[PDB]
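> Shown below is the structure under consideration.
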Amino acid sequence: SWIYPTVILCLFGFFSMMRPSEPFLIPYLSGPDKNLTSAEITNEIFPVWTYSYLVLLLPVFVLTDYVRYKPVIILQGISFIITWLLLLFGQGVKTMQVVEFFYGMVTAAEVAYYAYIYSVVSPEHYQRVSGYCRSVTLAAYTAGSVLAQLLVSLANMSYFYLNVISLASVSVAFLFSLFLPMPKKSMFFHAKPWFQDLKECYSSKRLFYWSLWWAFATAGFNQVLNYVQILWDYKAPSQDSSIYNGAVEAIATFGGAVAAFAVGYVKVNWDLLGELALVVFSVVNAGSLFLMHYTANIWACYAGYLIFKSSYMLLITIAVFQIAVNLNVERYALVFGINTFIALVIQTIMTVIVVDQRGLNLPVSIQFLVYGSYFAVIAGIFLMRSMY
Ligand SMILES: Cc1cnc(Nc2ccc(OCCN3CCCC3)cc2)nc1Nc1cccc(S(=O)(=O)NC(C)(C)C)c1
């Protein structure tokens, strides 16, 4: 039997990721409804989110496999409700950091939400149902951004009612998430029958470098998707010029889907390709960051974000395909959790040095030059690897 938990899971993935006010969030924080300047959003509230995704990574992962995946989705729905009720009714540098704290706990519970597929479905339908759930979530976010563009850019709806629609969507998601079946078995703790268990997978000289590049690229993309909407707000003000953020992020998610669909059908020989395309797409990423930083037109910044997100989705799907060649079921999520923790340590150190208020207190313009130099160092490491 594989019908009804898949149906309820896909309906929650549809009505949970269908959130319209995600591209139009950074004008809502600095608009006439919330008196917040750009520096108070850039250097004070957002990096706390990263803190809430570091400190709440390891215990919530313990909450992933111990209570067997139902209370973590119930907590994710409650966190949806609290997050959007405090977005509609929170003003200040305290309540918005509470919003970012609960959204970091949302992002922590999302990883537990990915692992519900492999623990309620029979093993004849792992990859098919997992790809269907990922496609439903991505298409739900795409349709939500398209609906936001149709309601804001054409139908002329305010942002407050857009967050009201987002609250109604996550409330319907909570009502769908309460009706989930409890799995009696788990993956690690209550499964069917460290100090000396970690050395076996990490006794390599290839998978270590691929996981390290996965970690650096994940930290870089997390910071770029943190501050790319503030870059959009800086290159074009939300109250002065007409901004088209919903359509651009919809086309960006669609292009990431097209990039993943293109990676899923690569019948190209892997003799010289493993040391050829990585350097080229790294130069493309550095040039996209430099094109978004050295420009003044907002349209060039949208195009640079499109090219950068498509190239990152392509490279990261190649990375997930190459790391998960000789991995088991449990070791998949375990090694990805360890690599996610390493990526978050790197992101935390880089955010405290570059972005955080207790420190340099840098504006949003200099930070994109910093991350361009970051990906330039990554491209130089791939160039030195290609010379070998
Ligand atoms: C409702 C909300 C509350 N707080 C925030 N702050 C925030 C802004 C940008 C962030 O960048 C990281 C985005 N995702 C990338 C991987 C997990 C998190 C993380 C947090 N954003 C929010 N909306 C949001 C803004 C940008 C991206 C996203 S997303 O994570 O849902 N992007 C997709 C998963 C759809 C690709 C969501």
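We're sticking with Swiss-Prot numbering for chain A, so the shown stretch reads 11-203, 265-459, in order.
Structure determined by electron microscopy, 3.8 Å.
Using N, Cα and C of the backbone, Cβ positions are placed for all residues, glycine too.
Here's the feature list from Swiss-Prot:
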- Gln86 to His: Significant decrease in pyridoxine transport (MUTAGEN)
- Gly87 to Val: Significant decrease in pyridoxine transport (MUTAGEN)
- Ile91 to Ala: Significant decrease in pyridoxine transport (MUTAGEN)
> For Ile91 (mutagenesis position), list the number of other Cβ atoms lying within 10 Å of its Cβ atom.
16
> Taking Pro203 and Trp265 as the last and first modelled residues around a gap of 61, how many Å apart are their Cα atoms?
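Once the 61 missing residues are skipped, the Cα atoms sit 19 Å apart.
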> Could you list the residues of the same chain, at least six apart in sequence, whose Cβ is under 8 A from the Cβ of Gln86 (mutagenesis position)?
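Same-chain residues close to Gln86 (mutagenesis position) (Cβ under 8 Å, separated by 6 or more) are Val116, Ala119, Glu120, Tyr123, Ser187.
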> Taking the Cβ of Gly87 (mutagenesis position) as centre, how many other Cβ atoms lie within 10 Å?
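Looking across every protein chain shown, the total is 23.
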> Once the DSSP letters are reduced so that anything not helix or strand counts as coil, what is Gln86 (mutagenesis position)?
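It is helical.
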